[PDB]
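*Asks:* Just dropping this structure here.
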Amino acid sequence: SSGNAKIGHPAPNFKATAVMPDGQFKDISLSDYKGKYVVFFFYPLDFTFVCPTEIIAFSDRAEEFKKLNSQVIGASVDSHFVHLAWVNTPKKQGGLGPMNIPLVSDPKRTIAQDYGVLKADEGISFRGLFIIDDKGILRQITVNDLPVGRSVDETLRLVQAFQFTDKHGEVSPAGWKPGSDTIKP
Amino acid sequence: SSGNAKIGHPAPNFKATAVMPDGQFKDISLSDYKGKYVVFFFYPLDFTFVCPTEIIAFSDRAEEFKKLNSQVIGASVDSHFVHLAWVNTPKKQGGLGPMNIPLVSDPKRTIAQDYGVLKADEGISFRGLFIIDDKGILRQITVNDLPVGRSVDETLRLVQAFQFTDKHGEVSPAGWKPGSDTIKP
Amino acid sequence: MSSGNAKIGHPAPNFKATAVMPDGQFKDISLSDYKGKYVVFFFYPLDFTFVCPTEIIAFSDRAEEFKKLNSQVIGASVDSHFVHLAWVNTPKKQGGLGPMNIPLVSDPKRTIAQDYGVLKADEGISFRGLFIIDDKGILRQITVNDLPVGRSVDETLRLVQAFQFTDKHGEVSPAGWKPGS
Amino acid sequence: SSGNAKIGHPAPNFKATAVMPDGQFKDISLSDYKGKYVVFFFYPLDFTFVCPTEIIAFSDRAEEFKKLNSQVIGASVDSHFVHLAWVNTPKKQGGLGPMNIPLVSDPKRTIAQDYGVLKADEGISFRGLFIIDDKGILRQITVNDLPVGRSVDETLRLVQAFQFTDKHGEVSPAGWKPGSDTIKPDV
Amino acid sequence: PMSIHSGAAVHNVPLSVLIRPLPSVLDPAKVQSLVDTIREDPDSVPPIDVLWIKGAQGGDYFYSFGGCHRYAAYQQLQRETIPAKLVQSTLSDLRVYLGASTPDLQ
Amino acid sequence: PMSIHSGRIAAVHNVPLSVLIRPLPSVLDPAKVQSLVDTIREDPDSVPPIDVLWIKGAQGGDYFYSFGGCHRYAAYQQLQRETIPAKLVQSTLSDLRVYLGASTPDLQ
């Protein structure tokens, strides 16, 4: 499947310290977000030399996910102290800038391992993204090798598509039956 | 990782009977396609009641993958006899129509299991897609629950992106060195 | 021993599986659904092969003769129920099966083939296995042919009648009669 | 499969004392019969109260199997001494009478177990029949519960059918190829 | 010119009772094309295959997964019904199409 | 209209009955044979071509296997015709093993 994350079974729960968008530390769980779709995405490392345009895209367009009643959550193996430092380092100096999404800290590497995206040899997450429905069931697995980023558009397409199918399963009995009277000659 | 398929390690090899686009049966291996990028995608079942628009999109736009020196290969657990029957059933009657991509037959469910996309209880593949580079290394894992399809555009984006990064690793040593003469005051 | 898990004289291994019924509907059937009837349960390798499926058709055509003997014929292969349906709705003239008077069981997990000991491991398909199961769900007969040789409807009827004959002369009350010496 | 006997793999070899049709004891092996098709059939017990019409049918019609270059061999768990006694007991007295087929003795019950037809609780063979080709490969498994016998006709049908398919595999390349000259045009 | 999902009874199924839970990517050329073939020659267009599934308390549900273009055409012509062949099926068949979107049908 | 073994194959060939290998015995209903024999004399273009498997041996030898069109083959055999219309489908020695099992020969 993916280390422990199985399509159609409940997404592995984590409890972890996150840096919320207001700059506070909160202890959140995936189960805290039952009732909402969750886009849970790992990135390798804070404070690398790469323009973090991928993470920023998800933060910038967080409104479009809130409109679809879904929460975007980012994660890496870096401490919450590091996440906070990276947020409060301005982009101009190779930082991240402020965020509209919470950033989860996975220092024990247990969450990365549960979602099957731990690169063992370097002790860091691959570029993994997981879509989890309002009932906490895993619906989608995306995992990219380190050099290739994820599209916010493709992520929205998937969330809308899963939600579409979810919605046309709120159905009442038909009130109609076939028989002599309904047959086409 | 994904059952046995690990990002950055060589993609699990299969040998399987495929229905080629000319309507012949050939015994192909993933290793047959070293030197080309491979988009290897599973779909659940032949002859379901769904318009198979996803498979057709990949067949229709196979030219765009050939242009990028990559081969698209489809797979399901159905026999090669079934694949052939589905191809030779016209779309108008809920068949597939002719194909520009080979369709791999996985009746022992070993290939589905190796790529970690076997839904155990029904004995069928999830909607899994894998990108494999010219050296036979797994670069990308996509796995959707059954009701949501894959984008040909997003697949091309990933193949171009991996190929871009692959290409800017054909580099010669720099003719240049820093020192007193290169410093900006 | 025996046949993978199917033992003569013990209860036939139960399956639950999606079948294509003769009316063209999908139903979820179990072997246990047919207690009270004799069952002729037969595997064939694959749907949509290049062989005239004359063997399966013979059993479908002569299904009346089995119903007369209060027995149900059931066919099975590892192909999905979607495939069974497609094969039924493909006319014989184009190398299909045509309509059926018997249900066709779908065994995609290959668990049923394995239980009856007729799974050819290397190709992931059933041998030509046929099993006779009595009204009490007990396995009475095992027939397994290599792939190129088919089964006779007549020999199958002979076996069902013979087992039923012996079954019937075992519905006995104590004897009202005694010898004198 | 069947205890140890697998369709398409070589039939389990036995070495056992048999009563031959001439009334002698010989030590035979299944491997002795490579080059011939073998119909190897178990029956439960010698000297039961049943008219042994099934065994007699195979003996009586042994010529029809010899014509198809196949050997019928019977087997039970009874000693060779018992087989001989049963042969030399006339039918009129509930014996077997003389035989045109050899009868194999399986007193260790190893052969019955290998072919997966040992009824553990009574220590006797079910009514098992196995068809084995000229190369010693198992092609057919028939096993009946005790009260139902086997047809000589159905056995011949199977032997002829396997032999038919065997024969149309001794083939040379066609000496024909498709091309311009062989194509049927549109009409 | 029929179907390999329903090769006897064709019904006039009201578009309003068909559940179509899979999003359709429709090529409006093929839709417009069929819309004309429906007005000009109804007997050209096969009936769609709908799955008739009974809930746990016997409630009837009619699922359309196929004839994506045909359905779209009859929808454009704001028709009340579409020709369809019904195939009775199980809740376990439905799980193959919907996965974790499969509802708990009553 | 057109077979689900050879629909997307253009080429129909006139295959001599004497090069087709038919290794599976046929149970023919002589009513259906006699019926087709008439449709062949009256209207040849009624009767589809048979599907034959074209399999190459280990040394490139060609073999043409007919497992289907049991009745059609029987009809052209009765009319002592030299050839039968057939669509060729290239296949592997591993495909052939599904049909013949332990009768599968070691094709050269």
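We number chain A the way Swiss-Prot does; in order, the residues shown are 2-186.
Header says: X-ray crystallography, 3.0 Å.
Just so it is clear, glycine is given a Cβ too, placed from its N, Cα and C backbone atoms.
Swiss-Prot lists these features:
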ACT_SITE  A:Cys52  active site, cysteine sulfenic acid (-SOH) intermediate
MUTAGEN   A:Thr90 to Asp  87% reduction in enzymatic activity
MUTAGEN   A:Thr90 to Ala  Abolishes phosphorylation by CDK1; 30% reduction in enzymatic activity
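Help me picture where these features are in the structure shown.
*Replies:* In this chain, none of the residues that are 6 or more apart from A:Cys52 (active site, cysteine sulfenic acid (-SOH) intermediate) has a CB less than 8 Å from its CB. Secondary structure at A:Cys52 (active site, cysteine sulfenic acid (-SOH) intermediate), taken from DSSP and collapsed to helix, strand or coil, is coil.
Secondary structure from DSSP puts A:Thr90 (mutagenesis position) in coil. Taking the Cβ of A:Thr90 (mutagenesis position) as reference, residues of its chain lying under 8 Å away and at least six apart in sequence are, in sequence order, A:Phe48, A:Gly96, A:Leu97, A:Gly98.
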